[PDB]
Structures are given as structure tokens and as C-alpha cells.
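Note sheet for the following structure.
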Amino acid sequence: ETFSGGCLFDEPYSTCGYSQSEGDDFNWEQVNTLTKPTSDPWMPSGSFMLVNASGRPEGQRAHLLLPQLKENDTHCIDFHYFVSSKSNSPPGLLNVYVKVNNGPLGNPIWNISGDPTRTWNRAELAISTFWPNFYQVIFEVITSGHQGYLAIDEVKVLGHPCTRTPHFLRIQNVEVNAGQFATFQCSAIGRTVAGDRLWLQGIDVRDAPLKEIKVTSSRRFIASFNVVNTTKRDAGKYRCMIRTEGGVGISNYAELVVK
Ligand SMILES: *[C@@H]1O[C@H](CO)[C@@H](O[C@@H]2O[C@H](CO)[C@@H](O[C@H]3O[C@H](CO)[C@@H](O)[C@H](O[C@H]4O[C@H](CO)[C@@H](O)[C@H](O)[C@@H]4O)[C@@H]3O)[C@H](O)[C@H]2NC(C)=O)[C@H](O)[C@H]1NC(C)=O
Ligand SMILES: *[C@@H]1O[C@H](CO[C@H]2O[C@@H](C)[C@@H](O)[C@@H](O)[C@@H]2O)[C@@H](O[C@H]2O[C@H](CO)[C@@H](O)[C@H](O)[C@H]2NC(C)=O)[C@H](O)[C@H]1NC(C)=O
Ligand SMILES: *[C@@H]1O[C@H](CO)[C@@H](O)[C@H](O)[C@H]1NC(C)=O
Ligand code: NA
Ligand code: NA
């Protein structure tokens, strides 16, 4: 029993290999408004995972974890999400995390500050981590203190590149000596436009600046990030990150070596 990674929440979520945490503050609820309706104006319809934020203080955390995914083909994760609030004010933050090969949680690769618009919005994830390696998508709500709803009514894992996000190509470790720049060549397939934010995130390390985006064709660009005048207190793991109006794409972790 492997898992596609995805879930309509029509069956119990453990059917999809989704799980929760007992190490945090609560749990997501699983609802179906067709089988038990609700006259709550701020409630969405259908089958979904819900956070009810009523009588929850600020700071409270709750994780819905995807099965570990061990993909061969370049693929796409998209989820569909909903937020509502009685106040014109948000019920919580929603964060998406990726741990790769059982690693540290790291930072949210994608997040909304949860503005309560009671509509559904798509977001797609383009993760470059493949068999024999694996990763785990983790949905984390953190409550604002005000009442309302955050919901996810379906996650889909498709076997093709993401449409609204470029995806990165394997990026190799970088090795240099001392007082001299270290260049990361974040090479992608797809299109990038104005709004798009592009960045190299290093754990425990101040982020290298975007140095340039060099577009080679309608389907290929390289974003390059320069860590200048390098020392030992610079060495660690780096990753390519693109945020577009549609999703987030992330390369594998490249490592930095200093001689
Ligand atoms: C998001 O969180 C909110 C806080 O937990 C929920 O609001 C609560 O919703 C319930 C609705 O069931 C409401 O209280 C009802 O329950 C009482 C306790 O049993 C009861 O006295 C009333 O309901 C009915 O049940 C009794 C027998 O049990 C019968 O005598 C009657 O038939 C009676 O009508 C009562 O209305 C709360 O007022 C409300 N709590 C708060 C603090 O706001 C939301 O439901 C939840 N959203 C969803 C849809 O998940
Ligand atoms: C991702 O790809 C892995 C590649 O291994 C081989 O898979 C078979 C089908 C064949 O196409 C080979 O040429 C290919 O390299 C898959 O690994 C599995 O391969 C077998 C079929 O499941 C299986 O007997 C074997 O035990 C298994 N594991 C290994 C390490 O070889 C893997 O299944 C695949 N995952 C998916 C479904 O994406
Ligand atoms: C979370 O997302 C916002 C955009 O909503 C971004 O600018 C902010 O800095 C992000 N923080 C992270 C990366 O956790
Ligand atoms: Na939980
Ligand atoms: Na659903």
C-alpha cells in the first residue's frame, strides 16, 4: 500500500495515508456538508478538513501530514483552500512545510496570512525530490485568536509539471576557497513574470540575494544568487525557491563547501 499523495476526503483521511500530530495543540476535523448540513453562513460546502477556530487562543498549532511521496516523474501537488471569519478578520495563518528524507521541518515553503474572503483558492507545489528520496507535505494552521474557519477540500497529485509554477532542475553543491563569491545557479523549466519572488533559502544562514534572472527561452530561465567574500560561518544547505501567483516550486537542497 503506497499512496498517490492526494485526497478528496470523501473517505476517512487515513485512507489517503494522511495523518495528524499528537505533539501539537489540536487536530483538524473531517466534515461533509452533504451528509450533515450546516446553516452556518461562514461554512463552506462539501467534504473537507476543517479548523474551527472558535474559542481557540492565538498561537495554537495543528498539522495535517501527507504520506511520504517517492516519485519518479516530475509531478504536481495542488490543494484547494477556504477561509472564513465572522469578524472581517482572519481566524488563522495557514503554512505548508516540506521535510525531505525525514529531515528537519524547516520553514513554511508557502503561506497565506489567512485573510477571510470565504472563497476557494488553488495553490500548487512543485517539489524537486524524487525516488529513491522522499518528502512529506505538512499543512499547519496557527490560530489568530479570532473565530472562523480554514478548510482544505481536496489535494491532487498530478504526474506532470505544474502549470502555474516553474519547476527546478537538480542543483549541484558548490565548493570554493575563502574571500571569493559563491554562485548558485537555480535553473528552472517554465515561465517567470514580474510579481514572482525568487530566492535562495539557507538554513541558519542569511539568504543570498537574487543577483540576476537570465531567461534563455520561453520555457527556460536560470536564477543566480551570490554569497560574496565567503567564510566558514557561511557553510550549510541551500535551496532554490520560486513563489508565483499560483504556487511555489522548490529545488533539491544544494550544499556549500568552503576551503
Ligand atoms: C465551531 O465552534 C463553535 C464552538 O464550539 C460551535 O458553536 C456551538 O454550536 C452549538 C450547536 O450545537 C451551540 O450549542 C448548542 O448545544 C447545546 C449543548 O448541547 C444545546 O443546549 C443547544 O442545542 C440543542 O441540543 C439540546 C440537547 O443536546 C436540545 O435540547 C435542543 O434541541 C437544542 O437546540 C445549543 O444550541 C453553541 O451555542 C455553540 N457554542 C458556542 C460557544 O458558540 C460551532 O458549531 C462550530 N461550528 C461547526 C459547524 O462545526
Ligand atoms: C519509482 O521507480 C522505482 C524504479 O525501480 C524500477 O521499477 C521497475 C517498475 C522498472 O521500471 C525498473 O526499470 C525501475 O528502475 C521503483 O522501484 C521498484 O521497482 C519494482 C516495481 O515496483 C519493485 O519490484 C522494486 O522492489 C521497487 N524498488 C526498488 C528500489 O527497485 C518504484 O516502485 C517507483 N515508484 C513509484 C510507483 O513511483
Ligand atoms: C509567508 O508568506 C508571505 C506572503 O503571504 C511572505 O512574504 C512571508 O514573508 C512568508 N513567510 C515565510 C516564508 O514563512
Ligand atoms: Na494534529
Ligand atoms: Na472534498
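Note that chain A carries Swiss-Prot numbering, so the residues on display, from first to last, are 21-279.
Backbone N, Cα and C atoms are what each Cβ position is placed from, and that goes for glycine too.
Residues or ranges marked as domain 'MAM' in Swiss-Prot: 22-184.
Marked as domain 'Ig-like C2-type' by Swiss-Prot: 186-277.
Swiss-Prot gives this note for the published mutagenesis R239 to E: Abolishes dimerization. In this view, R239 (mutagenesis position) is surrounded by 12 other Cβ atoms within 10 Å of its Cβ, with every protein chain counted.
Swiss-Prot documents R240 to E as a published mutagenesis change and attaches the note Abolishes dimerization. Cβ neighbour count for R240 (mutagenesis position) (all protein chains, 10 Å cutoff from its Cβ): 15.
Secondary structure by DSSP for the domain 'Ig-like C2-type' (186-277): 3 helix, 55 strand, 34 coil.
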